[PDB]
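Structure first, commentary second.
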Amino acid sequence: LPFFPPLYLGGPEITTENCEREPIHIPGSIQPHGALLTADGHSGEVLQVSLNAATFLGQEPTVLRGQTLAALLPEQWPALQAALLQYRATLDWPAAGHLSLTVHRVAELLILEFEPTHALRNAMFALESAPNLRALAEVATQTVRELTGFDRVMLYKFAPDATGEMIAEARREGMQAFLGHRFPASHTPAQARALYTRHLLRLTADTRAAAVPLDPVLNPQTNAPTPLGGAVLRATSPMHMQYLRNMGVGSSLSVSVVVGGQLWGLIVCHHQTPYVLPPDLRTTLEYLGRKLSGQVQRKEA
Ligand SMILES: *C/C=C1/C(=C/c2[nH]c(/C=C3[NH+]=C(/C=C4\NC(=O)C(C=C)=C4C)C(C)=C\3CCC(=O)O)c(CCC(=O)O)c2C)NC(=O)[C@H]1C
């Protein structure tokens, strides 16, 4: 069923009667482990600023808004113009350390995300070399756990009725096994599955952290919601954050397994405490997800 309007445009709050209608791609807010700016794709005027931006950028949102990326990021703007796809850079000026910058374009808007910042050969080989699907799933979960340190890494496979089952698991010594457990379709509702066919990694770094609004919440170009499906800092559905908290999960991350353009499954990662998977490790997981997807497709053929 069609998306409801977002809450800030008067849409209903989601219940178990209408899981699938939540417009999860346009929450108008981000997770607090990074900052997000949006900017006009021609002028570089900063249009929207997350309310926490001073934490990462050292200037208040009121000061940042209306400035150009030419003024604020003199080195990256030309490279940004040229490049914009993701553009990625490391910024060295924080006293806090270094910042990872990730940019993507949606229509006429640039979306800029800032957060603090042979294993590959081996992981790729492991995946390519698995001779059957069970071995592939086992090696994928083990490899992701090894790389990330997550407490629990599972492979969740969708059935034709969109229920799912955990079909492989790597987990911390002594943790109760979730392998073999099955869950209803509504736990990963259809609009989420659809989004996950287009934007292949998403996460919640702290399942108890309040979302941070974008200000203004609407894109001034369009007077409409800002597309955040491609922003890993996007705020997570409240329904899902509650699901995670009730499971004792402090941090969650999944990677899509896409076969024939359909969502075959998810690599599902949990940590019991909050945990910000480092930026370079996300990129690695993306690579691994694509490889896993290719191998699942290869094997089913
Ligand atoms: C009425 C709405 C409901 C709801 C919505 C919902 N769920 C997601 C996203 C996910 N659900 C996942 C399901 C599982 N994770 C597990 O660990 C297990 C079992 C042990 C299951 C079945 C997963 C993996 C995701 C993806 C995100 C992630 O990796 O953390 C969304 C979309 C969240 C977002 O991207 O903003 C939504 C709207 N879930 C329900 O249970 C009902 C109440």
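Using Swiss-Prot numbers, chain A covers 6-89, 97-129, 138-321, in order.
Quick reminder: no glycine exception, Cβ is built from N, Cα and C everywhere.
Feature annotation from Swiss-Prot assigns tetrapyrrole binding site to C24. Listed in sequence order, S206, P209, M259 are the same-chain residues six or more apart from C24 (tetrapyrrole binding site) with CB atoms under 8 A from its CB.
Other C-beta atoms found within 10 angstroms of the C-beta of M259 (mutagenesis position) number 19, with every protein chain shown included. For the recorded site, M259 (mutagenesis position), the DSSP three-state label reads helix. According to Swiss-Prot, the experimentally introduced change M259 to C is described as follows: Binds PCB (in vitro), but difference spectrum is altered.
One entry in Swiss-Prot concerns the mutagenesis experiment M259 to A. Its note says: Binds PCB (in vitro), but difference spectrum is altered.
One mutagenesis experiment named in Swiss-Prot is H260 to A, and its note says 100-fold reduction of chromophore-binding activity. Sequence-distant contacts (6 or more apart, same chain, Cβ under 8 Å) of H260 (mutagenesis position) comprise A212, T224.
According to DSSP, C289 (mutagenesis position) sits within a strand segment. Shown in sequence order, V164, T168, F170, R172, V173, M174, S272, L273, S274 are the residues of the chain, 6+ apart in sequence, with a C-beta less than 8 angstroms from the C-beta of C289 (mutagenesis position). Quoted from Swiss-Prot, the note attached to the mutagenesis of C289 to A states: Binds PCB (in vitro), but has aberrant spectral properties.
Between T129 and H138, the deposited model skips 8 residues, and the Cα atoms of these two flanking residues are 21 Å apart.
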